[PDB]
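Peer 1: Sharing a structure below in structure tokens format, with a few things to ask.
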Amino acid sequence: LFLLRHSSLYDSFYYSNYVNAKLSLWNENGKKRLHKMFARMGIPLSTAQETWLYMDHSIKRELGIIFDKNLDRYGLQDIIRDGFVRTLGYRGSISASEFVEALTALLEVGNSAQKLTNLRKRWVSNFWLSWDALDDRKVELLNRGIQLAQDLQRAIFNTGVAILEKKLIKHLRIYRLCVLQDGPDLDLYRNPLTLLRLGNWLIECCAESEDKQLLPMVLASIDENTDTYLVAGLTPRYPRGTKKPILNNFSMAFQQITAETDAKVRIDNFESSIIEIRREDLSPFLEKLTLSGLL
Amino acid sequence: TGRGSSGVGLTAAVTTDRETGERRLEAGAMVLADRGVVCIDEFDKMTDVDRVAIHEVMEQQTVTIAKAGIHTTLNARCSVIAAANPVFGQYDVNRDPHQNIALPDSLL
Amino acid sequence: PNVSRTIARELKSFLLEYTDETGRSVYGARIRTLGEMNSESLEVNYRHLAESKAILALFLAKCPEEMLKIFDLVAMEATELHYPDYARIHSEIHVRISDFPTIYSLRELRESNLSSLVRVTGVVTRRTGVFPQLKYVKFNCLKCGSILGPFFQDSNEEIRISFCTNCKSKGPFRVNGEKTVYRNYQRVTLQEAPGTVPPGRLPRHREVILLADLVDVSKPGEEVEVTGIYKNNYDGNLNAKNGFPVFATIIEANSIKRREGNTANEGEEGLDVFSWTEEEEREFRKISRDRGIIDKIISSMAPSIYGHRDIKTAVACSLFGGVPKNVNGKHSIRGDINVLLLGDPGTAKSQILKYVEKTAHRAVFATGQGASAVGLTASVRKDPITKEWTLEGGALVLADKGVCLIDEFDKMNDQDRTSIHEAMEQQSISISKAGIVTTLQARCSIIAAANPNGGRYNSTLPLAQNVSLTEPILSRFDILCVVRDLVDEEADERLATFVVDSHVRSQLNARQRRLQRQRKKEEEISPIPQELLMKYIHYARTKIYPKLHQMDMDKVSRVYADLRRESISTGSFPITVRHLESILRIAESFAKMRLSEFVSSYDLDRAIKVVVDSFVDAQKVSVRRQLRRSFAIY
Amino acid sequence: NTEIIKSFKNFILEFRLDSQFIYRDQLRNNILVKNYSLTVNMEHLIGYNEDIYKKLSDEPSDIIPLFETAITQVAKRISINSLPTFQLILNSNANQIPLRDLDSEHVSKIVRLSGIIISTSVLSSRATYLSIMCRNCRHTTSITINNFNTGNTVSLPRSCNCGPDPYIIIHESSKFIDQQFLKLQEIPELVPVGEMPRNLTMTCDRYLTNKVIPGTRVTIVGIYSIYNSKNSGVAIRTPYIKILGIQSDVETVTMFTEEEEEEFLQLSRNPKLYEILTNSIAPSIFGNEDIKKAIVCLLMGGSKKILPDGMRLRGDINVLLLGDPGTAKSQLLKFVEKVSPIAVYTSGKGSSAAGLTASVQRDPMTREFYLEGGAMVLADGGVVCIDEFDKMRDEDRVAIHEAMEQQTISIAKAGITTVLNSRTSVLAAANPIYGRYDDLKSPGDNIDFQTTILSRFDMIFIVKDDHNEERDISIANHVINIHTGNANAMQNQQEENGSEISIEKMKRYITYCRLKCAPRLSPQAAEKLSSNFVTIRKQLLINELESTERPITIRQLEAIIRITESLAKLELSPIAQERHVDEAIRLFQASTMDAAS
Amino acid sequence: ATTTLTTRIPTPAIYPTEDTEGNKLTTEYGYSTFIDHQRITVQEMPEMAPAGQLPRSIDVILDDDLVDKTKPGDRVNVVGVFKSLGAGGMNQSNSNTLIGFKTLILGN
Amino acid sequence: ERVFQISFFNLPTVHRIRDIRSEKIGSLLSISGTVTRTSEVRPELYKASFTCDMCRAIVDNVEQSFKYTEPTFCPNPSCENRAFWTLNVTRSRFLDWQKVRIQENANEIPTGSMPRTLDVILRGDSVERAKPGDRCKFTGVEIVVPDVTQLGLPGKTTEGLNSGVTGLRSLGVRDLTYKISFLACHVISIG
Ligand SMILES: Nc1ncnc2c1ncn2[C@@H]1O[C@H](COP(=O)(O)OP(=O)(O)OP(=O)(O)O)[C@@H](O)[C@H]1O
Ligand SMILES: Nc1ncnc2c1ncn2[C@@H]1O[C@H](COP(=O)(O)OP(=O)(O)OP(=O)(O)O)[C@@H](O)[C@H]1O
């Protein structure tokens with residue numbers, strides 16, 4: 001449960017259900033089950049600057065004396081962690097768990113072939129305002145990413161719950177395929193750093209038991225012309241039990257399809273886990289992939 | 001401003017008990033009008049109850065009232081200035097010049 | 001004494017060890033769930049009300065309240081094993097009592113009734129607000145210790161003394177200011193509601209003193225009923241009448257329920273129980289994943305009317321409704337859907353509006369005359385002597401999701417119609433006559449049952465010739481459902497054989513056996529009866545919010561506009577920017593009943609093929625040509 | 001106890017972030033220009049201040065002013081006697097429980113409210129430093145009464161060796177503080193089921209009073225203590241708020257910072273303001289270019305001349321919108337309400353038009369007749385908005401005839417006859433006689449008898465219904481993007497950050513640009529409009545001889561000069577020009593033709 | 001409360017009888033001196049008060065030298081001392097929300 | 001559990017309301033008339049067991065008369081008497097009543113001469129049996145009623161001119177006036 005010392009035990013309620021998305025649900029039991037463990041205290045307006053800053057140490061102790069009796073009985077050990085922290089003398093305590101979270105989102109937002117140039121000049125520029133974030137001189141821009149981060153997850157969870165309830169994940173034979181053909185707010189999927197997080201939420205919806213077919217997914221989305229389709233692959237995950245050597249099989253196959261016909265395929269993006277495709281090529285993409293078993 | 005509540009020339013017996021045992025006929029609007037001028041607007045856009053008051057103060061210089069108290073003839077030297085508008089737009093020439101507002105001829 | 005200590009032990013097991021109706025642990029379900037909301041309430045089940053009453057009725061009427069104070073401290077330890085640590089969180093529970101066998105009203109209160117459980121009705125008149133109550137009197141001596149513990153003060157009796165257990169002098173007991181918790185206290189005076197009353201006479205007055213977690217549950221103006229006790233505490237000082245050996249009554253209430261309707265039941269619909277957890281919610285999902293539901297549901301709504309389809313579909317759509325959806329710093333969007341019925345004097349239009357009034361959760365039935373323009377919306381009732389010009393609502397501000405009626409009060413049509421067609425246009429309307437300039441919120445729904453001057457086809461000439469209304473107030477609605485029949489042999493018996501069988505529809509096992517008789521009598525064709533059907537509506541309006549797609553919406557733009565062109569080139573009354581906002585709305589009302597948040601393709605064509613035919617069929621003789629148009633739309 | 005005092009005098013002379021030494025660097029700046037006030041800031045005050053508030057939560061009503069005695073003892077260190085005591089102002093922001101949890105766990109804790117303030121009382125006085133005389137024994141003392149439990153924190157005792165209660169209040173050596181009893185009202189949007197809103201009461205101190213006008217959004221932070229008035233059952237008391245600090249939004253008396261006006265001057269040099277606002281004002285309105293320009297000039301206005309004689313001109317404009325239902329004259333009017341500095345919305349049924357302007361009633365104390373209420377006196381400087389000018393015939397016309405054209409009312413009811421000031425600006429949106437027939441007959445039948453209201457307003461739009469087959473499909477393409485998908489909320493946020501202007505930026509610069517510059521038109525324009533009118537009247541004059549009557553008279557000719565003065569307030573130029581004025585008539589020349597057809 | 005400056009010990013008395021003798025006290029009223037007492041409320045000059053409020057008012061106690069000089073409706077200009085009187089907080093007990101400091105002007 | 005009353009009925013002679021002065025005190029006189037403006041149903045006492053909490057408050061005192069808020073006779077032990085009282089709700093039976101006004105019939109009114117009236121207390125099972133609006137008869141015991149001027153907040157005509165003689169009782173000097181009123185026992189409505 002993150003960014004707590006910065007703020008929001010309120011929007012913890014979403015990403016407490018992320019943690020219950022690691023258990024057995026995404027909404028159903030938890031929206032009852034959370035109401036044993038949370039609204040025990042109504043969460044204030046003024047002393048909540050003091051109660052979930054200071055005397056939540058009475059309650060972190062209380063969770064510390066709640067989850068010790070949720071330890072031999074629940075045994076879900078994704079919560080207690082050793083971690084690390086720093087302080088500045090004043091200006092609040094800021095650990096490094098939440099701190100990497102602000103750097104990701106602030107890298108995202110904070111701003112023929114004529115659109116990709118004006119798209120590529122953006123990401124270099126907004127990179128630059130994150131590099132100078134390591135002084136004391138950035139204070140009132142530090143919280144800017146913080147308040148940015150706790151809506152982006154609320155943005156990304158707004159559509160993740162949609163594509164679940166659409167039920168367009170199909171286990172064909174090997175993987176599962178999902179094509180986000182069109183929804184709302186498609187603009188936040190050009191920059192690929194959000195996509196691994198969307199997969200990071202999506203690899204954990206299928207992180208139940210699943211005692212056969214531990215294979216990650218391949219998604220699809222499009223915002224711009226000529227169906228650019230920044231398709232990507234994920235990694236399978238372990239529920240804290242890596243014994244088997246599971247790195248990736250796709251880049252071996254990514255050499256294959258790129259070697260076939262060169263009919264508007266691109267590997268110009270840097271990381272090999274992301275390529276591009278054409279609209280009329282994604283359907284013969286998978287037919288080349290459902291038979292080429294290279295794992 | 002010619003807003004025609006009852007009080008344009010009267011008292012309406014407002015005393016406010018004047019510290020427990022004093023009743024006063026408080027001057028509405030004629031103690032200011034004395035040896036001066038007034039002006040009021042919108043004659044036809046009024047009720048009936050002001051028109052009976054402007055009858056008395058024109059035929060007679062004084063008002064005299066006994067509401068819940070004392071009959072008193074207090075004097076007043078007033079001079080009104082009027083302002084009204086015709087009713088049916090620009091209909092003055094194609095009809096009679098008289099009755100063109102048709103407020104009572106008690107005032108005309 | 002001490003034997004009541006065993007009594008608390010003896011009842012506790014007598015409560016939780018048993019659950020009626022084939023187990024599934026009912027009393028264990030109420031407790032853990034109203035823990036999860038943290039709201040301090042419990043009930044008494046009806047079938048074991050009486051078996052919990054039979055050996056406890058002689059310990060009800062003998063003492064009703066001290067039995068309850070010892071009844072309460074066992075319910076702490078009832079849940080304490082289940083949920084611990086309800087001590088740092090408000091440390092307090094107190095029980096409530098469900099329905100009770102008693103009919104009587106305010107006219108019948110004797111001296112035999114007092115200090116006992118009573119049930120009575122009425123109408124809530126003008127009330128006060130919320131104050132804090134002391135409730136725990138820390139007494140303060142001057143010389144000795146000024147802390148005597150937080151006491152147990154009474155009701156309005158002002159319990160005090162001169163001197164005890166410190167000294168015997170006249171050093172008065174005073175106050176100080178730490179660690180005295182406060183409950184609230186809201187005195188509603190009550191008038192007898194002029195319903196079941198031998199008429200032609202006056203109302204009668206009482207007093208109700210509410211308690212802590214029962215504050216502002218009712219509103220100033222509905223009808224209610226209370227389940228209080230009958231405490232008669234006063235010193236004997238009274239000042240409207242002279243001093244006498246006389247006492248005054250005070251009803252301290254224990255619970256409260258709302259406006260009830262169709263008082264004919266025997267073992268159900270007396271409490272808004274509304275708890276859908278293990279068996280009900282598991283059931284409500286599997287009733288929602290079927291492939292003919294919205295075809296089955298709208299056939300199952302009006303149980304006793306064999307009429308044509310579309311009027312049932314629209315009146316299904318009206319109480320379901322879409323979304324009062326939010327927007328940024330810009331104009332809001334109407335989240336209401338308002339229908340209008342045009343009919344003949346003699347079809348069943350006056351009954352479907354009656355039937356929906358019961359099946360809705362809240363309603364009002366302002367009909368006919370007396371609908372004054374100030375009377376529907378808010379009014380300003382004048383002050384008493386030391387009071388202020390306050391604001392008292394009328395119909396609409398009560399009815400958030402209900403019903404009015406405007407048919408043809410021809411004289412009083414020009415009076416109030418300038419107050420209801422600005423309730424939809426300038427939605428959430430309020431006003432500032434001679435008082436404060438505020439604006440309340442009222443997202444109300446309108447239905448109506450207008451009546452043409454004579455017959456239904458008073459002309460081949462169009463609707464502006466038929467009704468006496470003009471265009472703009474008519475244009476706020478979504479659809480003008482119109483009826484018709486001249487002569488039909490087979491259709492008439494389909495009513496005539498249908499209607500005569502309805503007139504043929506004129507102890508623990510026996511209370512159950514009457515219910516199965518009451519269940520079978522509605523189940524001649526078994527069209528999913530009203531025992532469960534209304535119960536999922538209330539959370540079909542307060543728990544689910546739909547959303548839309550983009551790729552299927554633009555296919556109807558030409559279907560709108562080319563139908564906008566034929567209706568503008570040939571028109572009686574026109575469609576505008578208004579109607580299309582209803583096109584997308586009554587679409588998503590249907591998909592709201594799949595409980596699914598999405599919009600499909602299967603519904604938009606269904607929603608279109610409701611509107612277009614129901615618009616075009618009201619035109620003229622020249623309707624047979626337009627039916628050759630609409631199958632191209634289909 | 002004491003010594004808390006030593007924990008804070010040794011705390012506010014050194015709290016800083018990294019080498020700025022802030023609280024001495026503002027108290028020094030605040031003892032100079034006389035204000036005598038503080039604020040507090042962030043977390044460690046919170047970090048250890050809860051460790052002080054874990055001994056201040058028990059009674060944050062008596063040891064809140066134990067702060068107050070401290071900072072005077074650091075004040076005299078920055079002097080070297082005329083030294084007053086100080087006051088405190090706070091800050092905290094997590095959320096706003098509106099009016100729900102108000103008796104259980106919220107007696108004497110710090111609360112935060114969001115409300116709309118409606119009613120101010122007249123000022124008063126309570127003391128804070130007194131001098132006390134025993135009667136026949138002549139003791140002299142002095143007691144200070146700082147914070148409260150309303151009156152009677154402590155009393156005056158019997159000990160001076162003279163008689164009982166011998167104590168009297170001289171007025172020779174005394175100080176005083178003022179209280180308000182202004183009333184607060186719930187913001188009418190947060191708890192809808194079927195209810196009516198409630199109300200509370202509060203007081204304040206002098207160096208934060210008179211900071212609010214009625215009709216604003218506000219937020220407030222303070223205590224929830226309890227008094228007991230003896231002018232109802234058991235001994236029950238009442239609730240009230242003791243406020244501390246209003247960290248409000250803007251006033252909505254022209255003092256502000258400088259970086260606000262820097263961007264404004266950086267925007268006002270780019271000469272694209274007139275066309276860029278029409279897209280950026282109403283992000284939810286398909287076009288309507290002639291109407292949209294009439295609204296931006298209505299919001300700012302012209303001027304006011306008190307020219308060296310007795311009379312005056314009326315510097316304002318007042319528009320009308322009449323037309324068919326379904327042409328967005330309604331929902332456009334809610335849009336001007338939030339963007340205005342001061343706006344009311346009484347748009348329905350007149351609301352007892354005699355009680356629109358004034359009300360008098362009997363009084364609970366002293367049984368008196370004083371002035372209380374009005375819709376106009378609340379709405380000065382800004383804009384009202386009403387509708388339904390067909391089915392009000394009772395008093396709505398007789399109430400606006402005086403209220404408009406001179407803006408100087410005087411009530412002649414049973415008490416006073418006072419000419420209170422008014423500088424209002426009206427707006428209306430009616431219906432004609434079901435729309436189409438007034439556009440398919442002789443052009444009469446608009447108002448039932450009289451046109452005398454119509455001569456009093458200048459600008460009149462008459463919209464209609466076309467059937468152009470390409471403009472509807474775009475509209476049918478428009479509103480589905482704005483209904484669901486909310487994709488234009490992502491589109492207009494994308495053209496916001498370099499090209500368009502959001503709502504909270506438009507409000508702040510209108511009050512700045514109105515309250516600074518004062519235009520005047522150039523005498524080169526005097527030949528221009530004079531040559532314009534003589535054929536405009538003649539175009540009317542050629543129409544009357546064809547037996548076509550109705551209306552144009554000379555108020556409009558002195559209304560165009562306010563219209564051309566309006567965009568001079570927009571450009572903030574102290575003159576007016578010819579490309580200025582030719583576009584102005586281009587709005588009104590367009591509305592002269594529809595006055596005929 | 002008329003000496004305008006010094007808050008002396010008041011004499012809560014109307015008229016004494018029987019000074020320290022056995023003589024029935026007689027009072028000479030020709031050599032007893034009198035003075036008058038008149039309060040008047042003053043509104044605000046309603047042009048220079050900016051548009052955010054109704055007119056307010058305070059009051060003034062004057063003496064004989066300029067009584068009957070003040071017709072209601074005169075642009076008057078007074079000057080005097082500012083003065084409080086009355087016991088606020090002790091003359092009744094518990095004294096919650098009651099101002100006890102009346103604004104007065106004892107002027108000339 | 002046993003509480004009774006005595007209900008006579010059917011005396012021969014029926015009077016009117018204008019014939020009730022001198023011999024009619026403590027008598028039995030049937031009275032006709034019509035009834036208007038009822039009131040509600042409150043309880044009475046007739047017997048209490050209140051006593052002071054000095055030592056023991058279990059003294060069932062006497063004399064629940066028209067000023068009965070002071071049980072102060074014969075305390076239990078040698079304790080402090082008339083120091084308090086505690087009117088419990090747990091042991092003293094009550095009886096329920098209502099106060100109504102009557103009016104003279106229409107076939108007897110001589111002229112339109114402001115037709116006078118009087119009031120009547122009905123106290124047994126007679127409660128809610130006089131429906132307002134009928135020509136009605138009554139039982140007949142006449143009764144006077146004072147006001148004792150209790151501890152409440154207060155203590156044209158020369159009324160109480162009789163009562164100026166009624167000064168100087170052992171409690172405070174005042175004027176206890178009187179007014180003729182009516183107590184009933186049994187209603188009937190022939191008509
Ligand atoms: N199709 C039908 N099925 C069953 N009952 C019907 C039908 N049509 C009419 N009735 C009966 O006729 C009775 C007469 O009421 P009806 O509905 O005709 O009033 P109405 O004509 O609708 O009144 P209004 O014109 O005021 O709406 C109703 O009680 C209803 O039971
Ligand atoms: N020109 C336009 N541009 C954008 N939206 C419009 C336009 N005209 C109407 N609308 C839409 O119409 C919707 C509902 O407005 P509504 O139907 O209440 O107008 P109306 O009040 O009926 O018009 P009128 O005031 O003439 O009766 C609003 O959501 C608004 O967006």
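Residue numbers in this text run from 1 along the chain shown.
This entry, so its header tells us, was determined using electron microscopy, 5.8 Å.
Any Cβ shown, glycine's included, is placed from N, Cα and C.
From Swiss-Prot, here are the annotated features:
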- D:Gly323, D:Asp324, D:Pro325, D:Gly326, D:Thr327, D:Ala328, D:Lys329, D:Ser330: ATP binding site (BINDING)
- D:273-480: domain 'MCM' (DOMAIN)
- D:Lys329 to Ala (Swiss-Prot position 422): Loss of MCM2-7 complex helicase activity (MUTAGEN)
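If you look at the structure here, what lies around each of the features I listed?
Peer 2: Just so you know, the Cβ of D:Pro325 (ATP binding site) picks up 22 other Cβ atoms within 10 Å once every protein chain is counted. DSSP classifies D:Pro325 (ATP binding site) as coil under the three-state reduction.
Here the Cβ of D:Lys329 (mutagenesis position) has 23 other Cβ atoms within 10 Å, regardless of which shown protein chain they belong to.
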Peer 1: When you measure from the Cβ of D:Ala328 (ATP binding site), which residues in the chain that are at least 6 apart have a Cβ under 8 Å away?
Peer 2: D:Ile285, D:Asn288
Peer 1: Near the Cβ of D:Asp324 (ATP binding site), how many other Cβ atoms are there if near means within 10 Å?
Peer 2: 21
Peer 1: Can you give me the same-chain residues 6 or more apart in sequence from D:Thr327 (ATP binding site) with a CB-CB distance under 8 Å?
Peer 2: D:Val463, D:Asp465
Peer 1: Return the recorded positions from the list D:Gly323, D:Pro325, D:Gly326, D:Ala328, D:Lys329, D:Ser330 for which some CB of chain C is under 8 Å from the residue's own CB; sequence order; 'none' if the set is empty.
Peer 2: D:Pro325, D:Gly326, D:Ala328, D:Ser330
Peer 1: Translate the DSSP assignment of D:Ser330 (ATP binding site) into the three-state scheme.
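Peer 2: DSSP call for D:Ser330 (ATP binding site): coil, neither helix nor strand.
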Peer 1: Name them in sequence order: residues not among D:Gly323, D:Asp324, D:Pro325, D:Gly326, D:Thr327, D:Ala328, D:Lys329, D:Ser330 whose Cβ is within 8 Å of the mean position of the Cβ atoms defining the ATP site.
Peer 2: D:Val463
Peer 1: Specify the count of other C-beta atoms within 10 Å of the C-beta of D:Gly323 (ATP binding site).
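Peer 2: The Cβ of D:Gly323 (ATP binding site) has 22 Cβ neighbours within 10 Å.
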Peer 1: Determine, to the nearest whole angstrom, how far the Cα atom of D:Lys329 (mutagenesis position) is from the Cα atom of D:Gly323 (ATP binding site).
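Peer 2: Just about 8 Å between their Cα atoms.
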